[PDB]
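Student: Before I ask anything, let me first share the structure, which is written out below as structure tokens.
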Amino acid sequence: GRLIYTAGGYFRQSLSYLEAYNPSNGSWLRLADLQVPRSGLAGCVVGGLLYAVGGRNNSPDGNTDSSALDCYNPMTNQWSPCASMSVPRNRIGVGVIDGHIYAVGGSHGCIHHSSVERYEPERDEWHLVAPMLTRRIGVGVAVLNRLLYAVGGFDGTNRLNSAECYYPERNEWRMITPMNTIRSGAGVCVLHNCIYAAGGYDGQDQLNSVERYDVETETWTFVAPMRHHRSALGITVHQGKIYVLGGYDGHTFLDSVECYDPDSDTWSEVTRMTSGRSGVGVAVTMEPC
Ligand SMILES: CN(C)C(=O)c1cccc(-c2cccc(-n3ncc(C(=O)O)c3[C@@H]3C[C@H]3c3cn(C)nn3)c2)c1
Ligand SMILES: [Cl-]
């Protein structure tokens, strides 16, 4: 059985929580805390290991953007440090291609990154690759057909409807069709042949709208909106369904988890996180121990 892991996030300050939700039975487990609290981080999995990438420790004692990569082994319930990235990356996006982790965009103070770098677990090494054509923080990232997509975000001046694609064998970024909606701090993931962008912030309002990019047709289409408006949501895919976790609706730090069924085109309430939070990192792997 596979669990949805939620790492870090933010309520009043950055959080070190790691909890796992089991869609088979509705249960949550609290597991080993992150060594350093962090929000605006991303989660991913490689070789059954869970990686926590970037973010920022918002704390009474000071605010520190994170260049960290940390690894969680469900067998041991332990976090281990890995090599750090070239630069701190708050409000990061991440994607995995052929066992390598791409860290995309994010901020370091008022620096809004276009830079992109790639982690090789077998060497414990990061290396920079071609930078994006756009500076993007709060960027959505997904992998489809071993191509890496950077969707939306904030460029230091505007929230973006734009999106682009990285072609590894050419070390080259190219723009794709822009989204119909400006989305910064959205949830972005892949399901079947489409990149989904759920929620985010458009410069005025947190969004409940959801749209998907079909690579074969190069168009974005709206699907059913989520029940909750949300920015800074976590998102993942588990057994052919999209799950969205937490975020911010202009009023509340949400504990809502919703899931999307693409065949009925419907969203439904699935569970509540143990406490409301925004800016989490999420991924799916095997259950611990
Ligand atoms: C309200 N609060 C501060 C938190 O809940 C929060 C706390 C810690 C980390 C994040 C976070 C995580 C990922 C992306 C972004 N992000 N990246 C870019 C922009 C933008 O604003 O363009 C944003 C923020 C989410 C959107 C936002 C802004 N507003 C007013 N609502 N949502 C933030 C949000
Ligand atoms: Cl922040």
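For chain A, we keep the numbers from Swiss-Prot: what you see runs 325-613, in order.
Cβ from N, Cα, C; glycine included.
Among the mutagenesis experiments that Swiss-Prot reports, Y334 to A is described with the note: Impaired interaction with SQSTM1/p62. Under the heading of mutagenesis, Swiss-Prot lists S363 to A and annotates it as follows: Impaired interaction with SQSTM1/p62. Swiss-Prot documents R380 to A as a published mutagenesis change and attaches the note Impaired interaction with SQSTM1/p62. Abolished interaction with SQSTM1/p62; when associated with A-415 and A-483. For the published mutagenesis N382 to A, Swiss-Prot gives the following note: Impaired interaction with SQSTM1/p62. Listed in Swiss-Prot is the mutagenesis experiment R415 to A, annotated as follows: Impaired interaction with SQSTM1/p62. Abolished interaction with SQSTM1/p62; when associated with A-380 and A-483. Experimental mutagenesis is annotated in Swiss-Prot for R415 to M, with the remark: Impaired interaction with NFE2L2/NRF2. The mutagenesis experiment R483 to A is recorded by Swiss-Prot, whose note states: Does not affect interaction with SQSTM1/p62. Abolished interaction with SQSTM1/p62; when associated with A-380 and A-415.
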Student: Do me a favour and check the Cα-Cα span between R380 (mutagenesis position) and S363 (mutagenesis position); whole Å is fine.
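Tutor: Cα-Cα distance, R380 (mutagenesis position) to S363 (mutagenesis position): 5 Å.
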Student: Please identify, among the mutagenesis positions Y334, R415, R483, the one with the smallest Cα-Cα distance to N382 (mutagenesis position).
Tutor: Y334
Student: Would you count the other CB atoms within 10 A of the CB of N382 (mutagenesis position), including those on all shown protein chains?
Tutor: 20
Student: Among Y334, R415, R483, these being the mutagenesis positions, pick the one whose CA is nearest to that of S363 (mutagenesis position).
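Tutor: Closest recorded candidate to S363 (mutagenesis position) by Cα: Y334.
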Student: For ligand 2, list the mutagenesis positions among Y334, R380, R483 whose CB atom is within a distance below 6 Å of it, in sequence order.
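Tutor: Only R380 qualify.
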Student: Give the distance between the Cα atoms of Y334 (mutagenesis position) and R415 (mutagenesis position), rounded to the nearest whole Å.
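Tutor: Taking the Cα atoms only, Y334 (mutagenesis position) lies 12 Å from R415 (mutagenesis position).
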Student: At the level of the C-alpha atoms, what whole-angstrom distance separates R415 (mutagenesis position) and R483 (mutagenesis position)?
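Tutor: Given the Cα positions, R415 (mutagenesis position) is 13 Å from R483 (mutagenesis position).
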Student: Taking the Cβ of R483 (mutagenesis position) as the centre, count every other Cβ atom within 10 Å, in any protein chain shown.
Tutor: 23
Student: Using all protein chains in view, find how many other C-beta atoms are within 10 Å of the C-beta of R380 (mutagenesis position).
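Tutor: Total other Cβ atoms inside 10 Å, all chains included: 27.
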